[PDB]
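**Q** Can you keep this structure in mind? I'll have questions shortly.
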Amino acid sequence: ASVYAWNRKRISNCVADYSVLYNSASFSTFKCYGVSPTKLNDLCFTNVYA
Amino acid sequence: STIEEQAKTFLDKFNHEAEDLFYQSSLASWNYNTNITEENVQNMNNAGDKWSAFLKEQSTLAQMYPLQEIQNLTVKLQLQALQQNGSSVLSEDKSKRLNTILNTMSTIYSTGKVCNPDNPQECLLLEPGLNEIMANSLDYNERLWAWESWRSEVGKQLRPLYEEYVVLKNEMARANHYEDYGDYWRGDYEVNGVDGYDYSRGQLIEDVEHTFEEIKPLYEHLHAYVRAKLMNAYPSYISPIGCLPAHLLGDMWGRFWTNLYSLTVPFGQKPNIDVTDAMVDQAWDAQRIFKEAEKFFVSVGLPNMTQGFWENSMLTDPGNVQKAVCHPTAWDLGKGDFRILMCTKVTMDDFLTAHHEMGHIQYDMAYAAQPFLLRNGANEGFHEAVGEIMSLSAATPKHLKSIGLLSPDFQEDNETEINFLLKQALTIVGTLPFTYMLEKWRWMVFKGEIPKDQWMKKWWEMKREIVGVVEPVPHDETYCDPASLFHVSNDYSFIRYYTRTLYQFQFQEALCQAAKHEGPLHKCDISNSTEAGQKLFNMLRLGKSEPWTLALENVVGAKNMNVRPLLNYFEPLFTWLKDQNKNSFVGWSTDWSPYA
Amino acid sequence: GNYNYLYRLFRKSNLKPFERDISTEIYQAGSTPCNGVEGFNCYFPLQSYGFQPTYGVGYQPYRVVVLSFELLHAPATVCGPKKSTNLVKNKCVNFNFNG
Ligand SMILES: *[C@@H]1O[C@H](CO)[C@@H](O)[C@H](O)[C@H]1NC(C)=O
Ligand SMILES: *[C@@H]1O[C@H](CO)[C@@H](O)[C@H](O)[C@H]1NC(C)=O
Ligand SMILES: *[C@@H]1O[C@H](CO)[C@@H](O)[C@H](O)[C@H]1NC(C)=O
Ligand SMILES: *[C@@H]1O[C@H](CO)[C@@H](O)[C@H](O)[C@H]1NC(C)=O
Ligand SMILES: *[C@@H]1O[C@H](CO)[C@@H](O)[C@H](O)[C@H]1NC(C)=O
Ligand SMILES: *[C@@H]1O[C@H](CO)[C@@H](O)[C@H](O)[C@H]1NC(C)=O
């Protein structure tokens, strides 16, 4: 989508594997604010907004 | 709300849409230059017409915002640049006539073909047919024939066209609240609104005369030495007391004296610093030339070239099937796209040209953070000067030894420095009186000091007085001798070379003082010095946002253009020329004593 | 040139966090009413990008995905994949079965 009409996908009731994203070589920026990438694969959240 | 916020939003819209339109136009020009085909010409013409119409519509929108209600200096500078009418203030018939005159002068200069009467079956164009004859021949009457025949054909075609051109450009300039077209050209150096750093249009001519009065003894000694050597080359034509014959200067017009280095060499017996054979022996590709130039620019601390530079530039001649312009040109296409179009050979000249054009690319990259209409040099002199300083630094024997191109047991004695400095003077110092005389003549033509029936009588009088060059035979008013040169026939300013030459040595002294070089100025190399690159990049990052006087304060610590760095650069050569001119007579006579 | 990507260039006020503005109403920069037509001091707020493959790295298109993690008083259901140690029997071990 365009940045004025940015797509929001609500992610619920599943298992989120964040190490697949973190260990990928295809991403240039993976800057996390408020949480560290190492404990993302452990913690649990109510909803994820993408 | 306020006028200033309205202008700021309008400038944001202008910047954003102009950057993409300028990209499209520049890409069309690039596709024409790397591929000379008729559809690329049509696409270039369509993009240029769209770009010019967009600039007309944005200037029309821009004039509705008055200047005096805006206090921010950058916003006022962009609005001042945009609100210029250009040719739009002139009537549509006269604007069409001026455009037609410019286009037909372009066709006459580009497709001008001249050869000897009674042998008309084939003829030679200016480049490269006449350039090689002017640069390499040793025959007096052949060079006289080529010079007089090309000024006969070109001047007799261009004289009524130039007479219309001066009147139309003066009409447009006085319609644009200028005194003449010369004042319009001098308005590039005009700084208004900055406390202390203001520069006036009338101060430029005074500063040029003040610097040229200090140029004059060095040029007189160089002219006397070149006169003595050309007297040795041509025994009877050149007089000891008079000016140089016009067709013997090594180029078509007298623009540069660098083709007389073979005839006027001080110490021919001593070797040269030619590194061509060393690159041929090590098989240096043009890619290696540009990588060594990039290594030079990363050694001083400047940013290295983008990936898109290496992907998208044409650094080698494509072949017979594909046609391209051979002239080396650095392209700032917009949006972070930087390319070099050069047909690079394995020569020293192409290596120095690669450094010069990559200096142009570095200058273009430095002001990429600026808004679009401020993406230029602070004046027209800085843009060429930052390439010429790289040409100065790369040409040094220390740089050649550092990159391995010169033998480490090469002996650097005083004689090689003298003849190298003489070559640099024939290239650099010799163009200064010709440039000053041409610009002063054009300023007097636009100002109306010289009537149309008296253009040439004054002009040769100026050339004898300033350049020290005499006409072979007298010319009447059917000739148009200035307009045989590319820049004047195609509506280009010419004082940029004078300002470039002085700014070159001012920047050279500033960076060598930054680099803590302890010897002669011409022995100085700016590699390995991070602080010199930082001092350069402080001015380079500004672009057109700041006045050129403030930028010159940022580099050299002076508020005005200065002539002393040039004299300091050539001071060993100046003392050597003063020693060599004891028997001979320095200076020339304006009389017809050699030949007329 | 890929002109399928738009961005808002002008708005009267700054956006709130996680706000989407898809309005296509003419921005009024001046005192005069726009009246729905793009004239003088009145600009269309959405402007197209012009992505090309020959662009610089500061102008090339970048796809950005922002993941927002919030904890609310409802039971958290998006959990990570807890790793499982192979089962060992007949030994005194510390077992952790489903908490
Ligand atoms: C140059 O133009 C010709 C003519 O169509 C074309 O075949 C060729 O691919 C072009 N080359 C480049 C490098 O664009
Ligand atoms: C002038 O405007 C530019 C942006 O348009 C801004 O960054 C700068 O701070 C302004 N200068 C002053 C003195 O307000
Ligand atoms: C441009 O031309 C228009 C009409 O000829 C005039 O009103 C305006 O003042 C001119 N602008 C400048 C900067 O001379
Ligand atoms: C420019 O330099 C950086 C860091 O020194 C390097 O990562 C990059 O690859 C260089 N660019 C090119 C085109 O080699
Ligand atoms: C070079 O130096 C030597 C020794 O000092 C001297 O004899 C010679 O004249 C000098 N040559 C030049 C051109 O300065
Ligand atoms: C400048 O730095 C490069 C990089 O190490 C080096 O090879 C070169 O010799 C240096 N220049 C001088 C004059 O030492």
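Here chain C follows Swiss-Prot, giving residues 447-545 in order.
Yeah, the Cβs are placed from backbone N, Cα and C, and that goes for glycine too.
Sharing the record's features from Swiss-Prot:
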type: MUTAGEN; residues: C:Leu452 to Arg; note: Increased resistance to neutralizing antibodies. Decreases HLA binding to NF9 epitope. Increased binding affinity to human ACE2
type: MUTAGEN; residues: C:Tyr453 to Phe; note: Decreased HLA binding to NF9 epitope. Increased binding affinity to human ACE2
type: MUTAGEN; residues: C:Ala475 to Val; note: Increased resistance to neutralizing antibodies
type: VARIANT; residues: C:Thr478 to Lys; note: In strain: Delta/B.1.617.2, Omicron/BA.1, Omicron/BA.2, Omicron/BA.2.12.1, Omicron/BA.2.75, Omicron/BA.4, Omicron/BA.5, Omicron/BQ.1.1, Omicron/XBB.1.5, Omicron/EG.5.1
type: MUTAGEN; residues: C:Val483 to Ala; note: Increased resistance to neutralizing antibodies
type: VARIANT; residues: C:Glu484 to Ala; note: In strain: Omicron/BA.1, Omicron/BA.2, Omicron/BA.2.12.1, Omicron/BA.2.75, Omicron/BA.4, Omicron/BA.5, Omicron/BQ.1.1, Omicron/XBB.1.5, Omicron/EG.5.1
type: VARIANT; residues: C:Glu484 to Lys; note: In strain: Beta/B.1.351, Eta/B.1.525, Theta/P.3, Iota/B.1.526, B.1.1.318, Gamma/P.1, Zeta/P.2 and Mu/B.1.621; May enhance affinity to human ACE2 receptor
type: VARIANT; residues: C:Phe486 to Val; note: In strain: Omicron/BA.4, Omicron/BA.5, Omicron/BQ.1.1
type: VARIANT; residues: C:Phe490 to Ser; note: In strain: Lambda/C.37, Omicron/BQ.1.1, Omicron/XBB.1.5, Omicron/EG.5.1
type: MUTAGEN; residues: C:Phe490 to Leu; note: Increased resistance to neutralizing antibodies and human covalescent sera neutralization
type: MUTAGEN; residues: C:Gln493 to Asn; note: Reduced host ACE2-binding affinity in vitro
type: MUTAGEN; residues: C:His519 to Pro; note: Increased resistance to human covalescent sera neutralization
**Q** Sort the recorded positions C:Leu452, C:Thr478, C:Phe486, C:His519 by C-alpha distance from C:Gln493 (mutagenesis position) and give me just the closest.
**A** C:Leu452
**Q** When each of the mutagenesis positions C:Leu452, C:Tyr453, C:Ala475 is checked against chain A, which show a C-beta distance below 8 angstroms?
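**A** Cβ contacts with chain A under 8 Å: C:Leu452, C:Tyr453.
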**Q** My list of recorded positions is C:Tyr453, C:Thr478, C:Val483, C:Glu484, C:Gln493; which of them have a Cβ under 8 Å from any chain B Cβ, in sequence order?
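**A** Near chain B: C:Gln493.
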**Q** Quick one: give me the count of other CB atoms within 10 A of the CB of C:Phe486 (variant position).
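**A** A 10 Å sphere around the Cβ of C:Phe486 (variant position) contains 15 other Cβ atoms.
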**Q** With C:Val483 (mutagenesis position) as the reference Cα, tell me which of the recorded positions C:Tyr453, C:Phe490, C:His519 is the closest one.
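**A** Comparing Cα positions, the closest of these recorded positions turns out to be C:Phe490.
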**Q** Using the alpha carbons only, what distance in Å do you get between C:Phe486 (variant position) and C:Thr478 (variant position) once rounded?
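**A** Pair distance, Cα basis, whole Å: 9 Å.
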**Q** For C:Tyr453 (mutagenesis position) and C:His519 (mutagenesis position), determine the Cα separation and express it in whole Å.
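**A** Taking the Cα atoms only, C:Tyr453 (mutagenesis position) lies 36 Å from C:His519 (mutagenesis position).
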**Q** Among the mutagenesis positions C:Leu452, C:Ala475, C:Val483, which residue has its Cβ surrounded by the fewest other Cβ atoms within 10 Å?
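**A** Per-residue Cβ counts within 10 Å for the mutagenesis positions C:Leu452, C:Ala475, C:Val483 bottom out at C:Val483.
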**Q** Which residue among the recorded positions C:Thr478, C:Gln493 has the fewest other Cβ atoms within 10 Å of its Cβ, if you could check?
**A** C:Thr478
**Q** Expressed to the nearest Å, what is the distance separating C:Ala475 (mutagenesis position) and C:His519 (mutagenesis position) at their Cα atoms?
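**A** For C:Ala475 (mutagenesis position) versus C:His519 (mutagenesis position), the Cα atoms are 44 Å apart.
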**Q** Non-local Cβ contacts of C:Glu484 (variant position) (under 8 Å, 6 or more apart, same chain)?
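**A** Non-local contacts for C:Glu484 (variant position): C:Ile472, C:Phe490.
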**Q** What's the CA to CA span in angstrom from C:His519 (mutagenesis position) over to C:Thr478 (variant position)?
**A** 50
